[PDB]
Amino acid sequence: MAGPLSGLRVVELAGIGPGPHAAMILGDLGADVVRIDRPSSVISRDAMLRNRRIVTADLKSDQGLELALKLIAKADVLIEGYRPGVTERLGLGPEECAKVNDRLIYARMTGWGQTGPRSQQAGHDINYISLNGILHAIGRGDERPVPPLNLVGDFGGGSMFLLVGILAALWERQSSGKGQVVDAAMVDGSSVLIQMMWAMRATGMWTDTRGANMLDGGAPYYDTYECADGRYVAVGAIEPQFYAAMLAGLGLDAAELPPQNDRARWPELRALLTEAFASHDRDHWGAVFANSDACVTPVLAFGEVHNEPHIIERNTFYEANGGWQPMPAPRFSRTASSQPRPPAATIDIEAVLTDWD
Amino acid sequence: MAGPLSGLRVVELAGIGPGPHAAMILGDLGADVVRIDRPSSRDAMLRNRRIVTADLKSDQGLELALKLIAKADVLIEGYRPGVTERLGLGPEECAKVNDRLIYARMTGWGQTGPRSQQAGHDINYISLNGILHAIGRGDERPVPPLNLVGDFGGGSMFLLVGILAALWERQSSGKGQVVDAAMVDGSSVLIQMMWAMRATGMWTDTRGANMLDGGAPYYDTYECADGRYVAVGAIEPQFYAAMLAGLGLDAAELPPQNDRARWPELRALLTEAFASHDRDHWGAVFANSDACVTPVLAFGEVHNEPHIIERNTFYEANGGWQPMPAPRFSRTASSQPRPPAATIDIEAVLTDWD
Ligand SMILES: CC(C)Cc1ccc([C@H](C)C(=O)SCCNC(=O)CCNC(=O)[C@H](O)C(C)(C)COP(=O)(O)OP(=O)(O)OC[C@H]2O[C@@H]([n+]3c[nH]c4c(N)ncnc43)[C@H](O)[C@@H]2OP(=O)(O)O)cc1
Ligand SMILES: CC(C)Cc1ccc([C@H](C)C(=O)SCCNC(=O)CCNC(=O)[C@H](O)C(C)(C)COP(=O)(O)OP(=O)(O)OC[C@H]2O[C@@H]([n+]3c[nH]c4c(N)ncnc43)[C@H](O)[C@@H]2OP(=O)(O)O)cc1
C-alpha cells in the first residue's frame, strides 16, 4: 500500500462528517482503514468512503462486540464520532480498549466535547461555529450570517484536528510505548482555526461588525466582483504593489481613486472598482491578469474546474464514476500516495482478522 | 515542554498565514519552534516560539540557518517556489546537512505549473477550485469565508497532516522527505464531501440551493426579534420535528421538510416564528434539546457562554481571549501557550541544542 502512512492500521466506527473525512485522509495516505458499519443499512455511493474496507457488525450483540474488540486489539487507531457515552455503553470505551491494546490511539470526534452542558445536544457544523463567534463573522453586513458550507466546523476545525491529534499521538507513542485518548471537539478546533482573528481582535485590527474588515469582504481589494456576463472574479490584492498592478490592468489611474486603505472612502473606491470589473466578462479579466501579481482570478463553478489549466497539469483531480474527485493532499517527494480505490464492497470481519494475522 | 510533541524540533522561516499557523499548532502541542525572521511581537500567532533574526542573504546568516536545520526535525517555509533554492536553503542543500529533515513547503498554487509564480491569497486559491463560487446567497456575489478555508483548513492543517505523517514514515525508513502542501489541493480535499454529493446528483452548482449552503430552511440562520441571530441545523427529521414543536408550529400546516420547490414558503413560516422572540429566549427554549438551534454569538460574547467557559476553550492574554490548544490529549496534555519570546541570538539556541 502506497503513501507515508503505510503500515498504519485504523479502525473507524461508522458515523457522519468529520469522523469519515479523517478516516479518508488516513486511507488516502496509505493507512489500512477498516470501517465497521451497522448491518441495518447496506457497493457504496459515497466517494468519501474511498481507501476503505467496510465490515458489517451489530455492536449491540455480544458476538459483534468481541469481533470488534479483536480488530481494535490488532490496530493502531480507533476513530469514533458518536455522542459521549455511546462507545462506553457499547463496551468499546477508552478504558475497555486500553485493556486489549494499551498502544491504541483512541480518537473521539465530537462537536461540543466530551463534557459540559451541550455535550449531549445534537448539532451540526453550523451550530458548533455559531457558539464561538465564527458564523457571526461570515457574510455581508446588511444581511444575516451565511454558513460557509460545512467546511469550517466539520473539516477544517474537526476532522483535520482529529488527524493532527492522531498523528501527534503516534509520534508520542514512539517515545513512551503507550497510546492515549484524543479529544477533538469541532468547537475547539474551529476556534484555533480562526486564531488569526482572535489575534487581530486584540490589537484593534478586527471588529465584530460583519462585512467591515480586511478579509470578510469589507475591503474593496479583497472581495468578489460581478463581471459583464454575470460571472465573477475574486480580488485579493492586499499588498500595495499587487493592488497597483490590478489598477493598471483595470485601466484605472491611481490619481483618480481614493487611497487603497482610506476606509472612509471605501464606498467610492468600491463603486469605481465595481464599474470597471462590470465592463468586461470574467474571461476577459482572466486573460488580462494571467501570469500577473494582480491577485485577480476567475471564480469557477465546480463544473468548470476540470477545464482550468493549472488544475489539469498538477492533477489536483481524478475521474471516478461520472464525477471528478480530489487527489490526496498534501504531496510527498519519496513516499507518494496512489490514486484512491473506490469503496471496497463489504467484507467479513473474520477475513480481516485473518489477513491481519 | 508539555504536549505529545515534546522534543520535536521545528525551524520556521517567517512568512504569513498558513506557515505561521502550522508552526503555532506545532508549538501548541509542545514542539520546540524556532522562527527565523529578517532584521526588519504583537501577533499572538507567534505564540510558543523562539524568534531569531538573520539576513539569509548574508554568508553568515545562511551558515547559522543551516546549523539550526542540521539539528532540527522539521523545516517550514511558505515562500514562492525557487525562493529557498536561491537562498541556499532548498531541499537538496538541507538533505546534505540532515537526510532526516522533514522539509515542509506551504504554498497556494503548488511547486510547479502555470500559476506557480503568481502572487495570491486565500480568496484566489478558493476561487479556482469551485469553493468560493459555492458560498453565499444565490441572489448575490460570492462571499469569502474569511481566510479559514484556504489558509488554514485547506492550508496549514494539510501542512501539519504532512509533517506528522512524514514523521511516522521516517520511523520505519530512517529518512526525511519533502511535503508539498498547496492550498488549492488541501482545500479541494477539505470539500471532498461536495464533490461526492455532486457525483450522486445531491449537490448543484447553483449557489444558495443546497442542503448545507444556506438554501435549506432547516440549515441556515434566522433573525430574531432583537436583531440578533440563531442558527438552525436540524437536518435529521426527528431534530427538525423537535424544533417545530418548540417554535409552536404544527407540522401538518407546513410544507414537507425536504420539498425543495416549497422551501421559500417554508422559510417564510420559520422566519415569522423566529422573528417573534429574542435570541436569548430561543437559547433558553432549546437548551438540552436536540432541535439543533443555537445562538449566533459575536466574538465579544463568547467568553460569557457556559459551555465555552467550563471547557476552557479560551484563555485570557494581553488584549483579550485566545483559543487554547486543540485537540486535547488524556496523558500528555498541552499547556497554556507562552507569549512570543523576544529576540534571542541564534548562537544561544545552537548551544542549547547540543
Ligand atoms: C452525505 C451527507 C448527506 C451526510 C452528512 C454529512 C454532514 C452533516 C453535517 C454538516 C455535520 O455537521 S455531521 C456532524 C454531526 N455531529 C457530530 O458528528 C458530533 C457528535 N455526534 C453526534 O452528536 C451524533 O452522532 C448525532 C449525529 C448528533 C446524532 O446521532 P444519533 O443520536 O442518531 O446517534 P448517536 O451518536 O447519539 O448514537 C448512535 C447509536 O447507534 C448505535 N450504533 C452505532 N454503530 C452501531 C452498530 N454497528 N450496530 C448497532 N448499533 C450501532 C449506538 O450504540 C447508538 O445507539 P443508542 O443506544 O445510544 O441509541 C450532515 C449529514
Ligand atoms: C496580519 C495580516 C495583516 C497578515 C495577513 C495574513 C493572511 C493574509 C491572506 C489571507 C493569505 O492568504 S496569506 C497566504 C499568501 N500566500 C502564500 O503564502 C503562498 C506562497 N507565498 C507567496 O505566494 C508569496 O510569499 C506572497 C505572499 C504572494 C508574497 O510575495 P513576495 O514577493 O513578497 O515574497 P516571496 O515569497 O516571493 O519572496 C520573499 C522574499 O523574502 C526574502 N527573505 C525571506 N526571508 C529572508 C531573510 N531572513 N532575510 C532576507 N531575505 C529574506 C526572500 O529572499 C525573497 O526575496 P527575493 O530576493 O526572492 O525577492 C494576508 C495578510
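Just so it is clear, chain A uses Swiss-Prot numbers, and the residues here are 1-42, 45-359, in order.
Per deposition record, X-ray crystallography, 2.2 Å.
Just so it is clear, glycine is given a Cβ too, placed from its N, Cα and C backbone atoms.
Sequence-distant neighbours of A:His126 (active site, proton acceptor): residues of the same chain at least 6 apart with a C-beta under 8 Å from its C-beta are A:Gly17, A:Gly113, A:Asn152, A:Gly155, A:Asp156. Summarising the annotation, Swiss-Prot assigns active site, proton acceptor to A:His126 and lists a curator's inference as the type of evidence.
Residues or ranges marked as active site, proton donor in Swiss-Prot (evidence: a curator's inference): A:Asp156. When secondary structure is read from DSSP and collapsed to three states, A:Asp156 (mutagenesis position) falls in the helix class.
The annotation substrate binding site is assigned in Swiss-Prot to A:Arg38, A:59-62, A:83-85, A:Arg91, A:125-130 on the grounds of experimental evidence. Within the same chain, the residues at least 6 positions away from A:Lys62 (substrate binding site) whose Cβ sits under 8 Å from its Cβ are A:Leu92, listed in sequence order. A coil conformation is recorded for A:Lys62 (substrate binding site) in the three-state DSSP classification, outside any helix or strand.
For A:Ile56 (mutagenesis position), applying a Cβ distance below 8 Å and a minimum sequence separation of six or more within one chain yields A:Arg35, A:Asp37, A:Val42, A:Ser46, A:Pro345, A:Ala346, A:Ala347, A:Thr348, A:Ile349. According to Swiss-Prot, the mutagenesis experiment A:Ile56 to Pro carries this note: 28.8% of wild-type activity.
Taking all protein chains in view, 21 other C-beta atoms sit within 10 angstroms of the C-beta of A:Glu82 (mutagenesis position). The note that Swiss-Prot attaches to the published mutagenesis A:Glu82 to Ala is: 12.5% of wild-type activity.
Under its mutagenesis entries, Swiss-Prot includes A:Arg91 to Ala with the note: 19.9% of wild-type activity. For the recorded site, A:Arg91 (mutagenesis position), the DSSP three-state label reads helix. Same-chain residues at least 6 positions away in sequence with a Cβ under 8 Å from that of A:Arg91 (mutagenesis position) are not found in this chain.
Counting every protein chain shown, 30 other Cβ atoms lie within 10 Å of the Cβ of A:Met111 (mutagenesis position). Quoted from Swiss-Prot, the note on mutagenesis experiment A:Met111 to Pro is: 5.2% of wild-type activity.
Around the Cβ of A:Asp156 (mutagenesis position), the number of neighbouring Cβ atoms within 10 Å comes to 31. Annotation of the published mutagenesis A:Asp156 to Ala in Swiss-Prot: 17.6 of wild-type activity; the original residue is retained in the structure shown.
In this entry, A:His126, A:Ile128 stand out among the recorded positions A:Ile56, A:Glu82, A:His126, A:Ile128 as having a C-beta under 8 A from a C-beta of chain B. Looking only at other Cβ atoms within 10 Å, the busiest spot among the binding-site residues A:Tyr84, A:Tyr130 turns out to be A:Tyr130. Across the break of 2 residues that separates A:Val42 from A:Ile45, the C-alpha atoms are 8 angstrom from each other.
Calculated from their C-alpha atoms, the gap between A:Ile128 (substrate binding site) and A:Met111 (mutagenesis position) amounts to 16 Å. According to DSSP, A:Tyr84 (substrate binding site) sits in a coil region rather than a helix or strand. Contact annotation for recorded positions (A:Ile56, A:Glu82, A:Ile128, A:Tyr130) versus ligand 1: none, no CB falling under 6 Å from a ligand atom.
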